[PDB]
Amino acid sequence: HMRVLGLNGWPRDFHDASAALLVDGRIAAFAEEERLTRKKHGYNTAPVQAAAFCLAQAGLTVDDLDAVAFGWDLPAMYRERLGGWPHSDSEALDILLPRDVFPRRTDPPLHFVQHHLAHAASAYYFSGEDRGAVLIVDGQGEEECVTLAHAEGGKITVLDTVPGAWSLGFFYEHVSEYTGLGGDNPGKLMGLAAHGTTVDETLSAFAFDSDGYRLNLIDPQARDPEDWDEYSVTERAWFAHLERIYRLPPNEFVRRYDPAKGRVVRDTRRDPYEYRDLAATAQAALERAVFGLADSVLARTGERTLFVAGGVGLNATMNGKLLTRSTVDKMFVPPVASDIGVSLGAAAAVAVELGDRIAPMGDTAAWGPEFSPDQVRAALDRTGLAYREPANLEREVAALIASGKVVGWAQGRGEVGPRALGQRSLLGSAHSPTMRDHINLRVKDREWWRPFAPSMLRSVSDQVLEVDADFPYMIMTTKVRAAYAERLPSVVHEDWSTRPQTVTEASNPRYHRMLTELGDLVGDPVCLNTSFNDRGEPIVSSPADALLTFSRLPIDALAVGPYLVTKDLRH
Ligand SMILES: [Fe+2]
Ligand SMILES: [K+]
Ligand SMILES: [K+]
């Protein structure tokens, strides 16, 4: 047995803390720190809770680990940007895996994996493809924002990189911040982009070419001498530039006491929807730049399978377009394309180096904690709420969804990555022309313009989608076929695009069974599946998380383990 615990997250200026445990090339456990701490983005912390979960899940201690792997070359970052790496491996381990939580007789071997290699490994080794072109499009690794590489024979070989100051990831975040959506919410910008019109996709900054892009706006070697990434420098250049060329200045954040909430709340001075043309233009710029990069690495490596990772790899809209490009035959993008994935990627790189073969992710991201009926019942008993244990939970949930009710669904192992995939989901009718507004406005109290996406049986996706492939992660858009382009108004855009999850019976028997039951009711084993949370918290993880969220949102029912809780509608 090779047992490799991969980590991301550090107490200093870090985000997306996570931990992943590989046992014999298989993912035994994987969690994001935020889901456990309830603090979004897992900022400024070693993945203490995630790693503790991984070990508990696998019945291991640190002494059982062959290696600890970290998904950045942190010593290099310290030496380059901070004047030196002051920690011995043991001191680094004490910080990554504090001894009060992680008792140990001795130190496991500690590996620092170069950040983009970790990203790349998170795609390649888990894709189930033996070779392909690697495109890493990121905020920034230690120094580069882009890496082009060749994956083959179990090896990843870098062909080229692009320096941090030219980051497409930072660019997009800066635009997202500029619009008031926030640099921490690039996914919103992508959603907003669909509502805008693109004027000039260069934004008077990019020049596009067949291999990617240039950004003459910024010295490619520019560097923040007072930090260890170029975010601040790129932020300043982009904000100054955008204000010059775009009709609207930055959308400012407003902090005011709201007597209705009894607290100071953060709002935006302007409606971000006003910036929709900026959003559309940014999205078009990003796509175009990335098309060039992808074409380039595919041509250079002579592959037709594309692996994408890095934070920009979460741009599902861009991914769908990459997928239809004449230069691409197959694509794999892991659900953890962002920095949360570099724990797993670092683990894989190390495990591979130690001679293990890495198994394919296989159409599931359900690697987080799960809870037994007794554990769920314990959380239920805390609330004093009445509940039922349906003889056929999946059937009853199907009928609730069919009738236009919104159902919390907390089952099995929590998914990893930012998408709910039927382990921690809010479910609703894909067929309802009012469900979208209901969930945006009534349920999650958020922006009317946010899109929703469908889960569907893999066994019907051939008929529903124009492409007969697995879409296990909702990380890639595609188009529905004519026969379904009007049946599914809550989850299919005007232009027939959608960002689906396909579900196999093996990946998730209960969800699969539920979708099946729903199919007998509404014709199509397809439902709306959105994240189980709202805007203020990470996706719920524990049964207590689910009950808490259930109780503060006008959700109709909660299916948590074998139990069904419905809204206390008695007066
Ligand atoms: Fe990254
Ligand atoms: K294609
Ligand atoms: K009730």
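Each residue's number is its place along the chain shown, starting with 1.
Looking at the header, which is where the method is noted, we find X-ray crystallography, 2.2 Å.
Yeah, the Cβs are placed from backbone N, Cα and C, and that goes for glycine too.
For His15 (mutagenesis position), the same-chain residues 6+ apart in sequence whose C-beta sits under 8 angstroms from its C-beta are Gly9, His41, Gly42, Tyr43, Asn44, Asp339. Here Swiss-Prot flags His15 as active site, proton acceptor, drawing on a curator's inference.
Sequence-distant contacts of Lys40 (ATP binding site), defined by Cβ-Cβ distance under 8 angstroms and a gap of at least six in the same chain, are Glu34, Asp184, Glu537, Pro538. According to Swiss-Prot, the ATP binding site annotation covers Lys40, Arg419, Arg450, on the basis of experimental evidence.
What Swiss-Prot records for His115, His119, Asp138, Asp339 is Fe cation binding site. Using a 10 Å Cβ-Cβ cutoff, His119 (Fe cation binding site) registers 36 neighbours.
Cβ contacts within 10 Å of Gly169 (carbamoyl adenylate binding site), excluding its own Cβ and spanning all protein chains shown: 25. Under the DSSP three-state reduction, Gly169 (carbamoyl adenylate binding site) is assigned to helix. The feature carbamoyl adenylate binding site is assigned by Swiss-Prot to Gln140, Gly169, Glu173, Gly311, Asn315, with experimental evidence given as support.
According to Swiss-Prot, the mutagenesis experiment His15 to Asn (Swiss-Prot position 14) carries the annotation: Shows negligible tobramycin carbamoylation activity.
While the structure shown retains the original residue, Swiss-Prot records the mutagenesis experiment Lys444 to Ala (Swiss-Prot position 443) with this note: The nucleotide binds in a similar fashion to ACP in wild-type, but the positions of the beta- and gamma-phosphorus atoms are shifted, so that the magnesium ion no longer coordinates the gamma-phosphate and the mutant is unable to catalyze the adenylation. DSSP classifies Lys444 (mutagenesis position) as coil under the three-state reduction.
According to DSSP, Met474 (mutagenesis position) sits in a coil region rather than a helix or strand. There are 25 other CB atoms within 10 A of the CB of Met474 (mutagenesis position), with all protein chains counted. What Swiss-Prot notes for the published mutagenesis of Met474 to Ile (Swiss-Prot position 473) is this: Binds carbamoyl phosphate, but not nucleotide, so that the mutant is unable to catalyze the adenylation.
Other Cβ atoms within 10 Å of the Cβ of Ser531 (mutagenesis position) number 18 in total over all chains. Looking at Swiss-Prot, the entry for mutagenesis of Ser531 to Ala (Swiss-Prot position 530) says: Binds carbamoyl phosphate, but not nucleotide, so that the mutant is unable to catalyze the adenylation.
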Pairwise CA distance, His115 (Fe cation binding site) versus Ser531 (mutagenesis position), rounded so that it is a whole Å: 28
Spatial neighbours of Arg419 (ATP binding site), counting only the mutagenesis positions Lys444, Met474, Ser531 and Cα distances within 10 Å: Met474, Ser531
Least surrounded among the binding-site residues, given as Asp138, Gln140, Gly311, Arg450, when other CB atoms within 10 Å are counted: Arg450
Sparsest Cβ surroundings (other CB atoms within 10 Å) among the recorded positions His115, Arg419, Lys444: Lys444
Count of other CB atoms lying within 10 Å of the CB belonging to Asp339 (Fe cation binding site): 29
Listed recorded positions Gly169, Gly311, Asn315, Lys444, filtered to Cα within 10 Å of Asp138 (Fe cation binding site): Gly169, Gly311
